[PDB]
Amino acid sequence: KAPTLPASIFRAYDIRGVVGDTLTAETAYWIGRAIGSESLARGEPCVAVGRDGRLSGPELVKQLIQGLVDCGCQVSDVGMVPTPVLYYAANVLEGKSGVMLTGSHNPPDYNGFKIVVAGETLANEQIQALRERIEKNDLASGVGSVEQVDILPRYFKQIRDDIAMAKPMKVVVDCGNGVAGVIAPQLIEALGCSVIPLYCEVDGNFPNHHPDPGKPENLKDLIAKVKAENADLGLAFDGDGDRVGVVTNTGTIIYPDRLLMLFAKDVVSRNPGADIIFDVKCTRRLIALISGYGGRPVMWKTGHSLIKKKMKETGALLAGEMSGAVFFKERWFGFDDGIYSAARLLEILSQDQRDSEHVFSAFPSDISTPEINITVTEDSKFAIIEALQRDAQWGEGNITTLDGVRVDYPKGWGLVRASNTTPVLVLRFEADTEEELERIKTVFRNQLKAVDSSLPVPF
Ligand SMILES: [Mg+2]
């Protein structure tokens, strides 16, 4: 008989809560019981378990493991590793199920779970099903096992064996005191680089900057060090290693959709007609670029589980999100992995005589706004999107409603979507000229005001 857990920690692509508040030891135990039960129902008793470098790790993980064991599961405990290393374990060990205890890039007090059951990364109704299992006491009982597995050397060797760097490179590596520090600098050195480490000590206090390369302020130290040491590239990993941020030898921030251009060109060169996936926040230039090299561009929803699901459904060889998650299936396993993506980036760059600044600057660049945020209310945020979906007029724009409202015009595009976690509307605009940009911003401004003439529109 299980206690009542807070419904709110069961999110779209993970479970996440505040340790000792909405996420306790008991909470973790029953989460383990729910996952092990679902894994057994899909014919999979074997479950890998990994944890990131958070302070609550070594001890919340005990409850997660005991929960799985009390279902009768055979647990492979891989210890403290990056998230993509846990995903790797769940591809190469006996079982195709895995649980990663991680709070990703959040402040120190947060922790949570990313879940793969019988090959499938859970999302949405599948995660609410785990919650429903606990509420209903619909849970397996058994006497399981625990085996310690040391998987990091095998992962390290798998990548080193696959990657062939052509010239030596000097690379600044910023791990933000997250778990990527267990492997990224060592691996990049082993590839044939000189590595200048920044915040590579694992420290769940995050005493420097939080490991979140999605926010440019967290790249300041990296940019400064790249310039100061005349390095060829700078790399920044998020806390659990599934995302990577890139800066050139001159300190230019390379956004994930532009990084995906380089990877798409590379993957499609070996794989005529390959599907390539990108999310609704990515530049329209990526559509044309994938098409021109003979690939099949596929736009999809944001969210790691949803990308991986779409990968399996389409046979796509590569995917990327604007979050910085890059998903290689070609030569790899199809999951998001910042470390492997860094390695694949270094392989390509090592083969070009130009510096990283010039490799990236050669791609088409349009006029783009930064990401625009409008604070609305929790009551109104989804309804504003729905009102637009019902009644907005966009001329000849090609409308995509996969995730908010995106409109593609011949020479530019715009997106508005509701944040899943904050009372905020998130917008982006791009076009090839200033005049066209103003036209696109105006259509979106007019359509929002048609919903509510009192909405703040700061553009
Ligand atoms: Mg992450």
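All residue numbers given for chain A refer to Swiss-Prot; the residues shown span 5-463 in order.
We read in the header that X-ray crystallography, 1.8 Å was used to get this structure.
Using the three backbone atoms N, Cα and C, a Cβ is placed for every residue, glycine included.
These features come from Swiss-Prot:
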type	residues	note
ACT_SITE	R20	active site, proton donor
ACT_SITE	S108	active site, non-phosphorylated intermediate
BINDING	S108, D242, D244, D246	Mg(2+) binding site
MUTAGEN	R15 to A	KM halves, decreases processivity as dissociation of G1,6P intermediate increases 25-fold
MUTAGEN	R20 to A	No phosphoglucomutase activity
MUTAGEN	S108 to A or V	About 5% activity, still subject to substrate inhibition and requires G1,6P as an activator; phosphorylation occurs at a different site
MUTAGEN	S108 to C	KM for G1P unchanged, kcat decreases 24-fold; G1,6P stimulates reaction by 2-3 orders of magnitude. No stable protein phosphorylation detected, altered ligation of metal residue
MUTAGEN	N110 to A	KM halves, decreases processivity as dissociation of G1,6P intermediate increases 30-fold
MUTAGEN	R247 to A	Small reduction in KM, small increase in dissociation of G1,6P intermediate
MUTAGEN	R262 to A	Increases KM 2-fold, decreases kcat 9-fold for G1P. Alters flexibility of the hinge region
MUTAGEN	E325 to A	Reduces KM and Vmax approximately 2-fold
MUTAGEN	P368 to G	Increases KM 2-fold, decreases kcat 6-fold for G1P. Alters flexibility of the hinge region, structure is less compact
MUTAGEN	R421 to C	Loss of phosphomannomutase activity, very low phosphoglucomutase activity
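Locations of recorded Swiss-Prot features on the structure.
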residue : record               : CB count, 10 Å
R15     : mutagenesis position : 17
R20     : mutagenesis position : 21
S108    : mutagenesis position : 24
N110    : mutagenesis position : 19
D242    : Mg(2+) binding site  : 28
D244    : Mg(2+) binding site  : 30
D246    : Mg(2+) binding site  : 30
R247    : mutagenesis position : 29
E325    : mutagenesis position : 26
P368    : mutagenesis position : 13
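Remark: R421 (mutagenesis position) has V284, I389, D407, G408, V409, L429, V430, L431 as non-local neighbours, by Cβ distance under 8 Å and separation of at least 6 in sequence. In sequence order, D56, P86, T87, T106, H109, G182, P215, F241, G243, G245, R247, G342 are the residues of the same chain, not among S108, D242, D244, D246, whose CB sits within 8 A of the CB centroid for the Mg(2+) site. When the Cα of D244 (Mg(2+) binding site) is compared against those of the mutagenesis positions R15, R20, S108, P368, the shortest separation belongs to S108.
The mutagenesis positions listed here (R15, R20, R262, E325) include no residue with a Cα within 10 A of the Cα of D242 (Mg(2+) binding site). Long-range C-beta contacts of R262 (mutagenesis position), restricted to its own chain and to partners at least six residues apart, with a cutoff below 8 Å, comprise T287, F364, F367. Ligand 1 lies within reach of none of the mutagenesis positions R15, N110, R262, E325, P368, judged by a C-beta closer than 6 angstroms to any of its atoms.
On a Cα basis, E325 (mutagenesis position) lies 18 Å away from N110 (mutagenesis position). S108 (mutagenesis position) sits 14 Å from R15 (mutagenesis position), taking the CA atoms of both as reference points.
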